[PDB]
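Working notes, structure below.
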There are 2 protein chains.
Amino acid sequence: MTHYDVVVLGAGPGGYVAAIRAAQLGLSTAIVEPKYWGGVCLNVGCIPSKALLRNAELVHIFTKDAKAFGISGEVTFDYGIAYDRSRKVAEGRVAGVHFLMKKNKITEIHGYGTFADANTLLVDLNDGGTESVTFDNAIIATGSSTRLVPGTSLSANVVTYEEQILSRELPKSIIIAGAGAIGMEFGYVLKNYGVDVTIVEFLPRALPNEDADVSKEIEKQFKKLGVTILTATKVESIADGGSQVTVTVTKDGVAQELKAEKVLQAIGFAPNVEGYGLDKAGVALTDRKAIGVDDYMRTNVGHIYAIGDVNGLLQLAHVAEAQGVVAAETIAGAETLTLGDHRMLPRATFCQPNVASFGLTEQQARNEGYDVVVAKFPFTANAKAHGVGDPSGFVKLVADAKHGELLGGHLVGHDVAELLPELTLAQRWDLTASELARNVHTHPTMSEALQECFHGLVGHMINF
Amino acid sequence: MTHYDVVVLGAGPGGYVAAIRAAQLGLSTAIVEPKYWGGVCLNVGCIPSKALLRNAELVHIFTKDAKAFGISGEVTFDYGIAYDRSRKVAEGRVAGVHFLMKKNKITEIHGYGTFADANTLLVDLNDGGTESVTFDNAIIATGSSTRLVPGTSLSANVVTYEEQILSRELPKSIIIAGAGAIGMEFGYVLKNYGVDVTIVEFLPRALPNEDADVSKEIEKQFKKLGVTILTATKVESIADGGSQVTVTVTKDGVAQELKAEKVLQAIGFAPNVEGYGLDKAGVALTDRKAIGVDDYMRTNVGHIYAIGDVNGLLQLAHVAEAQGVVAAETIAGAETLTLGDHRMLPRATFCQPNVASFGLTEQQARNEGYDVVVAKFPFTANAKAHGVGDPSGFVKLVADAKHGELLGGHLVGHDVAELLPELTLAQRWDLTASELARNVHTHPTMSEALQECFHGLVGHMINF
Ligand SMILES: Cc1cc2nc3c(=O)[nH]c(=O)nc-3n(C[C@H](O)[C@H](O)[C@H](O)COP(=O)(O)OP(=O)(O)OC[C@H]3O[C@@H](n4cnc5c(N)ncnc54)[C@H](O)[C@@H]3O)c2cc1C
Ligand SMILES: Cc1cc2nc3c(=O)[nH]c(=O)nc-3n(C[C@H](O)[C@H](O)[C@H](O)COP(=O)(O)OP(=O)(O)OC[C@H]3O[C@@H](n4cnc5c(N)ncnc54)[C@H](O)[C@@H]3O)c2cc1C
Ligand SMILES: CC(=O)Nc1cccc(NC(=O)CN(C)S(=O)(=O)c2cc(C)cc(C(F)F)c2)c1
Ligand SMILES: CC(=O)Nc1cccc(NC(=O)CN(C)S(=O)(=O)c2cc(C)cc(C(F)F)c2)c1
């Protein structure tokens, strides 16, 4: 029944960063994790997927663009080597998490935690033992799990991201349920490695959380890649027949069968809230079955916090880390700053072209009553995008007309995920388009498209 | 004869942007240019060089990283096709400038302008003949020319960037005089296309304007590429023997002869100040033979401005454009913002890894009496850099300890030229390290390294 100021449940990006921050602030800290040090993100998520996406991008270059770059010769690509590299990358970063745990003198507890009451955690140790731990504060960082299409089940040929990303061998053909970031990214990797890919989306646009202009562009790019995207299409049932999987869908009010060797379920993620005594701690769930929190990540139990995907606010790694910092700082009574409207946080999808966005879409800002101004600059007017060989896409900024404060930003193009920091910095610290347009951007860079958008928000664009 | 509110001399990025902004402000504008619409940058500079650099980077990726990416096959690369694409990119961007001039109702005058007095310009027209233009304001935007090693001359095998970048065929070997951005970029392109490359630099490090830690890292990567860099070495003579060029260099009083098929002179650029009647307009030069200007780009003649490389302040394209906007706004009496100390402006070099920086180096900040705080984050601790396959390099931020105000930032790594905007926005609008550390950066991106540097400036890094 050892005692810690802080016990962290789960060691994904939210949990292990919260534990570092608590340790930095002088708090005795323990973190409890049975399986994934670094969580989903480092083991089977962000880290390995970005390695596989880079490999896929190089296939797409040394295949579709070789002639235009003066590259000649018969090239072959081996997905197994891409897989192997992704696992070595993941393993190196996981070893990093353990290094940081030791550097900060955080106690690792290798097992699964169940609450006995608001201040007691019982742990089933990976070695078979059972141990108890008490705490002054708890940080729940237990993540989310894949949501299955209602009525369907997993099987040999019907998999979540986890089994798919851990496969060294690819199928001949796949059907991906869900056109969010995960489904689109897997579609990009598999199609470039020669898998027939169909992506099925219930809403009428791929990447339906994005601005509709962005959805339209990414649909066009994926069609050119040879991916079939079926939008406004409901998956009714999934039947694993062994040698093929049959997906029954409704589209245009008509039931139709699609067949493939494999099916990836990627329709969303549900917070992990069952099976570890949240009820014994007294912790309340929202109507959506996420752990409710306030702006300081506090649950309804004042000394128990919930960070990362388990609160369902914005299920991304940098959000989990930032929420972990807020919780640790709030526990310690240190100066913190809350995150505010989580819609303003940045996010990206790492197919090529990238999609990167923050804040409100143009349609959302109009619906919420802002006096909306929009500036859109296409990368066909950017010198760097032509030099790199990919002038597709654009930057679209949405601002409020009273002072030119930013409401959102929507980017699609080559490597645009790196371009968000200046925009979220301005939004957070109340710099307007008039201040942003005076910030000189290096030439020739993709980032010059930001500066032309600022000009268009305040007056007239120059190089457009 | 014909009269304009504003006449712009030269149509590089400085001139043609100044003319657009003057036009936007309602001033009747003409722009005089004999040869390069888009100037050096769009025709023989930034635009085609970044196209060649992308081709070279794809050679490097296959050549050194093919095996690790699972790519097999005997591949050849044809520099001729890189060359052809660089010209097509340049020609499209020049057509763009012409579209912008007509969209903004700017009069193009196709010829070479000479001042007759402080309000009259004589134009020798390309189509034969002479026209006289009078003006109320003039913007001199006449650029710079290559400085040669004293006593040397151009010949068939001794060239500037202009003849070299217009060459469709490559030599077997080359000596590059000067390890500035231009010399390093050509060295990167030519070495990747199989040329034996030696770069000779008078100062004791390559990219000597950069922070010494950045120079050390780029020298290391170039040595791994196989480029010989000779630092603290003075070129004293260049003798073109037709079949070979002999370059005599000295270091520590010892002389040595270097031989190669070709020599590229890239030791610097001198403002263009002779031969177009500056004396007749009354415009004064600095001791270094640049046109002297104040903070609003005005020469000693109050209604004559000088922008871009001809004022020698910081000979970069985005600087020329920014100075053009200031000059045009000042002429019109519009609200403007001076650029201040030009050392704070951003700059980048586009070999791989990129180098990108702004502001003071750590040593310059120490020498000027700041209370210097430094934070350095290596890309070996960045998840995106490992996924991309290039974890080399770092981000190094220099701040003042009183409030955490940024003094400079120095980046070397994969595609880091895109990461400067947040740093220069914060420096310009007085956001300190403690405001920057709260800006959430998307995961996994190279930009997360910025956020970790902010944490180190205000406290302790988390993921390092
Ligand atoms: C394929 C894929 C790609 C992704 N790519 C990105 C991307 O590029 N960028 C991005 O920002 N996000 C990405 N994500 C999302 C990202 O993985 C999650 O947002 C992130 O991992 C959430 O972190 P977390 O700490 O909240 O939870 P998790 O990383 O899910 O970690 C929670 C941990 O809690 C442990 N746990 C659960 N219950 C208990 C218990 N009772 N006791 C002890 N431990 C317990 C689990 O074992 C798990 O390791 C991706 C996700 C997937 C699936
Ligand atoms: C190989 C190379 C690569 C470069 N890469 C980059 C890069 O990546 N990023 C960057 O920011 N900078 C880069 N530069 C520098 C960039 O090219 C210059 O800073 C930029 O061109 C300066 O713009 P400017 O308008 O001052 O002058 P210029 O572009 O030199 O244009 C001046 C124009 O004035 C005209 N002119 C001269 N005298 C007269 C006259 N009397 N009458 C009429 N017209 C006249 C000339 O014909 C010319 O077209 C590079 C330069 C080179 C050589
Ligand atoms: C002093 C010293 O040697 N320290 C050291 C040693 C070994 C490893 C590490 N650090 C890592 O391994 C960093 N990783 C854990 S990470 O997956 O790259 C990652 C993950 C996340 C969520 C966010 C980032 C963000 F920072 F980019 C990076 C530090
Ligand atoms: C409404 C409409 O149809 N407009 C249109 C049509 C055709 C072309 C263009 N514009 C260009 O071609 C832009 N170029 C000239 S540029 O070389 O790319 C360039 C150069 C510099 C110095 C800086 C940038 C910076 F913006 F990135 C870009 C506009």
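Method of determination (from the header): X-ray crystallography, 1.7 Å.
Yeah, the Cβs are placed from backbone N, Cα and C, and that goes for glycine too.
The active site, proton acceptor annotation in Swiss-Prot covers A:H443 and is backed by similarity to another entry. Following the DSSP three-state reduction, the secondary structure of A:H443 (active site, proton acceptor) is coil. Within 10 Å of the C-beta atom of A:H443 (active site, proton acceptor) sit 27 other C-beta atoms, taking all shown protein chains into account.
Counting every protein chain shown, the number of other Cβ atoms lying within 10 Å of the Cβ of A:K35 (FAD binding site) is 13. Following the DSSP three-state reduction, the secondary structure of A:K35 (FAD binding site) is coil. The FAD binding site feature in Swiss-Prot is assigned to A:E33, A:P34, A:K35, A:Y36, A:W37, A:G38, A:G39, A:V40, A:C41, A:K50, A:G113, A:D309, A:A317.
In sequence order, A:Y161, A:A266 are the residues of the chain that are 6 or more apart from A:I182 (NAD(+) binding site) and have a CB within less than 8 Å of its CB. In the three-state DSSP scheme, A:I182 (NAD(+) binding site) is classed as helix. Taken from Swiss-Prot, the feature NAD(+) binding site applies to A:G178, A:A179, A:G180, A:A181, A:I182, A:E201, A:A266, A:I267, A:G268, A:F269, supported by similarity to another entry.
For A:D5 to A, Swiss-Prot lists a mutagenesis experiment annotated as follows: Reduces lipoamide dehydrogenase activity by 95%. Within the same chain, the residues at least 6 positions away from A:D5 (mutagenesis position) whose Cβ sits under 8 Å from its Cβ are A:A22, A:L27, A:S28, A:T29, A:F135, A:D136, A:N137, A:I331, listed in sequence order.
The local packing around A:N43 (mutagenesis position), expressed as other Cβ atoms within 10 Å of its Cβ over all shown chains, amounts to 23. Per Swiss-Prot, mutagenesis A:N43 to A is noted as: Reduces lipoamide dehydrogenase activity by 89%.
For A:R93 to E, Swiss-Prot lists a mutagenesis experiment annotated as follows: Reduces lipoamide dehydrogenase activity by 96%. If you take the C-beta of A:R93 (mutagenesis position) and look for same-chain residues 6 or more apart in sequence within under 8 angstroms, you find A:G38, A:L42, A:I47. According to DSSP, A:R93 (mutagenesis position) sits within a helical segment.
In this chain, none of the residues that are 6 or more apart from A:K103 (mutagenesis position) has a CB less than 8 Å from its CB. Secondary structure from DSSP puts A:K103 (mutagenesis position) in a helix. Listed in Swiss-Prot as a mutagenesis experiment, A:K103 to E is described as follows: Reduces lipoamide dehydrogenase activity by 82%.
In sequence order, A:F377, A:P378, A:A381, A:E452, A:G456 make up the list of same-chain residues 6 or more apart from A:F464 (mutagenesis position) whose Cβ falls under 8 Å from its Cβ. Reduced to three states, the DSSP call for A:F464 (mutagenesis position) is coil. For the mutagenesis result A:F464 to A, the note given in Swiss-Prot is Reduces lipoamide dehydrogenase activity by 95%.
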(message) Please list, in sequence order, the residues in the chain of A:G113 (FAD binding site) that are at least six apart in sequence and whose C-beta is under 8 Å away from its C-beta.
(response) A:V7, A:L9, A:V32, A:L121, A:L122, A:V123, A:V133, A:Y276
(message) Can you tell me which of these recorded positions sit near ligand 2, meaning the Cβ is under 6 Å from at least one of its atoms: A:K103, A:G113, A:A266, A:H443?
(response) A:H443
(request) Rounding to the nearest whole angstrom, report the longest C-alpha distance spanning A:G178, A:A179, A:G180, A:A181, A:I182, A:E201, A:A266, A:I267, A:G268, A:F269, listed for NAD(+). (result) 15
(request) Enumerate same-chain residues with a sequence separation of six or more from A:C41 (FAD binding site) and a Cβ-Cβ distance below 8 A; give 'none' if the list is empty. (result) A:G12, A:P13, A:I47, A:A317, A:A320
(request) For A:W37 (FAD binding site), find which of the recorded positions A:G178, A:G180, A:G268, A:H443 come within 10 Å, Cα to Cα. (result) none
(request) Can you figure out which of A:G178, A:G268, A:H443 (the recorded positions) comes closest in space to A:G39 (FAD binding site), comparing Cα atoms? (result) A:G268
(request) Output the one of A:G39, A:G180, A:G268 that, of all these binding-site residues, has the highest number of other Cβ atoms within 10 Å of its Cβ. (result) A:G39
(request) For A:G268 (NAD(+) binding site) and A:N43 (mutagenesis position), determine the Cα separation and express it in whole Å. (result) 19
